[PDB]
Structures are given as structure tokens and as C-alpha cells.
Amino acid sequence: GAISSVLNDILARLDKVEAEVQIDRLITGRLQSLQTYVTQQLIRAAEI
Amino acid sequence: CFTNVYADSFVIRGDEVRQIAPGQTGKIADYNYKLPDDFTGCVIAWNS
């Protein structure tokens, strides 16, 4: 839902607090992606 | 109840009273009197 996936283009145009509206999204969808690789590897490991 | 009350006081033109808000950027909030992005506090103001 946010504007860019390389970080500085945001840091260069917004403050310290609409930062907490526009960096957290990327952090969340990233955390979710890590949570999928780790659970999918944790299920995958039980096949192995 | 609060661990302390600290009260900060000054007089400013109305075009800048908005800068008396959390994490605000700009001249008066940047170099005159300053609030963090977490300011666990209030602003009380009137035309004087």
C-alpha cells in the first residue's frame, strides 16, 4: 500500500512522523514475507 | 496522576501555533521550542 520499496526516496521527501505511516508498511509486508519463508521452511523441514 | 508537570510557555503569531504539535517540522518547532514525535503532553492556546 505504500509509495516505494527502496528506502531513501521516502526519507528525502517526508518528515520523522509521517515516516511512521510510510516506512512501517514496508517493515510489515517484509516481516510477513519472512514469516512466510520461515513457516513454509518449518513445514518443509518436516517432509525432509 | 503524573510523575511531574512541566509547563513550557511562550507567545507566537497564529501562523505558527500549529507547529505546537508532536514531531512538527519547521522553523519555530526546529530552532525555537521543540516537541518529539512521542510528545506525551498537551498544548493550550488562545489569541492574545
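The numbers used for chain B are those of Swiss-Prot, and the residues that appear cover 391-438, in sequence.
Quick reminder: no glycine exception, Cβ is built from N, Cα and C everywhere.
DSSP assigns B:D405 (variant position) to coil, not to a helix or a strand. Quoting Swiss-Prot on the natural variant B:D405 to N: In strain: Omicron/BA.2, Omicron/BA.2.12.1, Omicron/BA.2.75, Omicron/BA.4, Omicron/BA.5, Omicron/BQ.1.1, Omicron/XBB.1.5, Omicron/EG.5.1; complete loss of interaction with host integrins.
The Cβ neighbour count for B:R408 (variant position), using a 10 Å radius and every protein chain shown, is 13. In Swiss-Prot, a natural variant is listed as B:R408 to S, annotated with the note In strain: Omicron/BA.2, Omicron/BA.2.12.1, Omicron/BA.2.75, Omicron/BA.4, Omicron/BA.5, Omicron/BQ.1.1, Omicron/XBB.1.5, Omicron/EG.5.1.
What Swiss-Prot says about the natural variant B:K417 to T is this: In strain: Gamma/P.1. The Cβ neighbour count for B:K417 (variant position), using a 10 Å radius over every protein chain in view, is 9.
In Swiss-Prot, a published natural variant is listed as B:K417 to N, annotated In strain: Beta/B.1.351, Omicron/BA.1, Omicron/BA.2, Omicron/BA.2.12.1, Omicron/BA.2.75, Omicron/BA.4, Omicron/BA.5, Omicron/BQ.1.1, Omicron/XBB.1.5, Omicron/EG.5.1; May enhance affinity to human ACE2 receptor.
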In angstrom units, rounded to an integer, how far apart are the Cα atoms of B:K417 (variant position) and B:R408 (variant position)?
12
